[PDB]
Amino acid sequence: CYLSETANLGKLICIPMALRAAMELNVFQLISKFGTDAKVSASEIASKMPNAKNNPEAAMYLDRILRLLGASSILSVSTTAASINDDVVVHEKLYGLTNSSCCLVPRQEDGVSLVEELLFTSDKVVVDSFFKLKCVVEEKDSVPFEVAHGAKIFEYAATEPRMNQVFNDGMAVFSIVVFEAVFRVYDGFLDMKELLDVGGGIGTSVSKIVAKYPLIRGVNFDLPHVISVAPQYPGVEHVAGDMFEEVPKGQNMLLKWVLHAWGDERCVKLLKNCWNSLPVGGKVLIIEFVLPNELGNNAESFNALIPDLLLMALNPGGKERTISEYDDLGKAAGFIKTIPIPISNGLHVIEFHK
Amino acid sequence: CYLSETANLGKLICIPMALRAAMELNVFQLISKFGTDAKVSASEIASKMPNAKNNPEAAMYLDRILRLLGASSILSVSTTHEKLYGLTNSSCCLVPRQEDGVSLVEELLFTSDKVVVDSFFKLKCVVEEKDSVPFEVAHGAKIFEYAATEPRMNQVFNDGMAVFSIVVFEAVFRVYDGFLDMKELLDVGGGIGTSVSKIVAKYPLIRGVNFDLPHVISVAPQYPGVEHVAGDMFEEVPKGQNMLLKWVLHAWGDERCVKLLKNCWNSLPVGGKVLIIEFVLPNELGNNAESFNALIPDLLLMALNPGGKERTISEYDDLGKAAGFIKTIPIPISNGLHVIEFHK
Ligand SMILES: Nc1ncnc2c1ncn2[C@@H]1O[C@H](CSCC[C@H](N)C(=O)O)[C@@H](O)[C@H]1O
Ligand SMILES: Nc1ncnc2c1ncn2[C@@H]1O[C@H](CSCC[C@H](N)C(=O)O)[C@@H](O)[C@H]1O
Ligand SMILES: COc1cc2c(cc1O)[C@@H]1Cc3ccc(OC)c(O)c3CN1CC2
Ligand SMILES: COc1cc2c(cc1O)[C@@H]1Cc3ccc(OC)c(O)c3CN1CC2
């Protein structure tokens, strides 16, 4: 009935915004610091937030966020015999991490988690674009990001240093997670002497490849406003330019999370520029979440549908593709011998050979 | 496994924004005009959108929105390249009824409105900073002051409350008979008066009075058997034989609620009652409608107004007793919705 559906539909905006608040308050990491199988109260978590130390009401407000995440199975909820054991009312339940929220705890060794990518995809710049999503259906050649912000996303990033940082860091940390999965399955880097990352962001991806395979000379290529903020990484040379004008010569190339932002004509133009800059026997690796041939209720399907909706909002022509669709782009640009390599939950390496 | 959890976590922002776009495009009503049991393609739906008629790519974009909603159990998906989409129990509640246009669309458009989402961007302020209110941090004014200067937000909020009110009262009238033999009812913070219009339609001997702020009363429609009055409920309430407070107490802290309830007490006769209509926080929370029906507004009011929160039956009784009321009768209606009578 209506008053069942109010709950099912009304919670949809609330959960991500509660999650974003919890990530910004570092709730998950604070719970993790209490140890294995920790179950802690809002009051205990708030005690570890210096910014809350003069706010008597902080724990009660925090509990209102955490109990929604508990109801949603992002946190586990429990109590104790000591709390149970008639005229006193215990409001505070105890919260613990779940499989999903463990992925929101920065790793002790290097700080990696899904936090940075999830903070990008719920950033105000992205949500403001989503408020204009209907324009793609109504208006020929409209792009929601352009309707919201008056510029395309990569042009906007060159004017807006906060957005540039959020986007660049979201891609970079997510890249680390993805390459850990790639290196467990894929052995195609072992024989390479040089790798050029085309649209490589701040260079994190090629830094990790060179760290794993130290005979590889790494080159990172991106737009001027990205290269200007890129760190110095061991074994990585940075190159600024425009991949639709000219790609540097390299023995092998990587395109990770690049083709999915662009329509077919732009993708063929870029792939022809890569072909022109590769030697005979070179290859370009495409790393993307591949759209399954039949969608279902599984991680592989959602791993493609999420960026499919984001790129529809964020850039003209951007979309997720099937293996067949990627093969067609490579073949149009002159490549032969397409080799799709499943990695994990829809993530693939697709090799295009010159 | 990070790349399993990317799907579970990354879809959380995408689903509501896809849903908002589908409601703004009137997708669910367009499917329903083929028949409530119909299963129709994106191309068939787009063909019913005049704004898309010069956009060859409209259907393909629409399909990308709808397939996410189909993966999220808001639409059914089936094969006859184009998949066919059908309504579900949830999306039937997004089809304006053929009789009167009522659905959950207006309230869901309000709770995902930019003014609300911009407040939620500031939600962490309520934890860090004593006395902050996310809405105020985001907008520079409190929500009822903002509504007075922002006609679009005023409309979205008022219409969300009003249409939601109709489905709530349909549920109330199934269970609750306490309006019978009332002769006069004052709706304190009644919005644009839809609630009292529905009560007077069911109970034709009630003289209904709708009481709200000037910026709401000046946009309220004329309803049969309803008189509109503007004022400030914290200063005084008009005399009335019986009163209604629906979705009012949950916006305010305890001291403000007791002040309002004492104003109501002063304006009631001996034997009068005030009815509180709210989603009541249950004693145990879980993954169920009663729980979420309270947690959703609890989070929204945390963001939107100082002191706002959902309350248990015990907490409501404490407010009424502090204001001089001497019998509390809680009446469950549906999925956590209650009528709570406070007797003078
Ligand atoms: N014309 C152009 N030339 C070069 N790089 C571009 C470009 N248009 C966009 N890009 C870059 O394409 C990248 C897409 S995001 C992916 C970054 C990285 N390969 C990773 O997988 O994490 C951005 O860093 C963006 O600045
Ligand atoms: N000081 C005040 N005096 C009167 N009404 C007020 C007020 N402060 C807020 N309100 C009104 O309180 C209402 C809360 S929203 C609920 C409206 C209605 N009772 C319904 O259930 O649908 C708004 O219409 C708002 O304008
Ligand atoms: C499964 O969950 C997700 C998967 C992916 C992204 C975000 C998710 O949450 C990001 C989103 C995104 C947005 C804009 C981009 O360029 C403008 C871009 O390259 C990417 C990369 N993709 C990689 C795949
Ligand atoms: C279960 O889902 C929902 C339940 C409820 C609301 C919205 C939901 O989506 C709205 C949200 C809201 C926001 C602000 C208010 O005053 C400033 C207000 O009175 C209300 C009313 N409540 C009633 C309960």
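The numbering of chain A matches Swiss-Prot: 34-118, 122-390, in order.
Header lists the method as X-ray crystallography, 1.5 Å.
Cβ atoms here come from the backbone N, Cα and C positions, even for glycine.
Annotated S-adenosyl-L-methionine binding site per Swiss-Prot: A:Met207, A:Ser211, A:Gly235, A:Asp258, A:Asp278, A:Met279, A:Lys292, in sequence order. Under its mutagenesis entries, Swiss-Prot includes A:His296 to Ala with the note: Loss of enzymatic activity. What Swiss-Prot lists as active site, proton acceptor is A:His296.
Positions of the features from Swiss-Prot, shown on the structure.
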| residue | record | contacts (Cβ under 8 Å, 6+ apart) |
| --- | --- | --- |
| A:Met207 | S-adenosyl-L-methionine binding site | A:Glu153, A:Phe156, A:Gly237, A:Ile238, A:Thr240, A:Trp293 |
| A:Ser211 | S-adenosyl-L-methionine binding site | A:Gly237, A:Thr240, A:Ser241, A:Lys244, A:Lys292 |
| A:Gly235 | S-adenosyl-L-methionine binding site | A:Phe257, A:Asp258, A:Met279, A:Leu291, A:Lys292, A:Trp293, A:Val294 |
| A:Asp278 | S-adenosyl-L-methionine binding site | A:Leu259 |
| A:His296 | mutagenesis position | A:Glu324, A:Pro343, A:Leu347, A:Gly354, A:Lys355, A:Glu356, A:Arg357 |
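In the three-state DSSP classification, A:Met207 (S-adenosyl-L-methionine binding site) falls within a helix. Across the 3-residue gap left unmodelled in the deposited entry, the distance from the Cα of A:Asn118 to the Cα of A:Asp122 comes to 9 Å. Among the binding-site residues A:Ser211, A:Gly235, A:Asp258, A:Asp278, A:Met279, A:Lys292, not one has its Cβ under 6 Å from an atom of ligand 3. In the three-state DSSP scheme, A:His296 (mutagenesis position) is classed as helix. Remark: of the binding-site residues A:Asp258, A:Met279, A:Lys292, the most isolated position is A:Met279 (fewest other Cβ atoms within 10 Å of its Cβ).
For the S-adenosyl-L-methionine site, whose annotated binding residues are A:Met207, A:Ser211, A:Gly235, A:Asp258, A:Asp278, A:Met279, A:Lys292, the maximal Cα to Cα separation is 21 Å.
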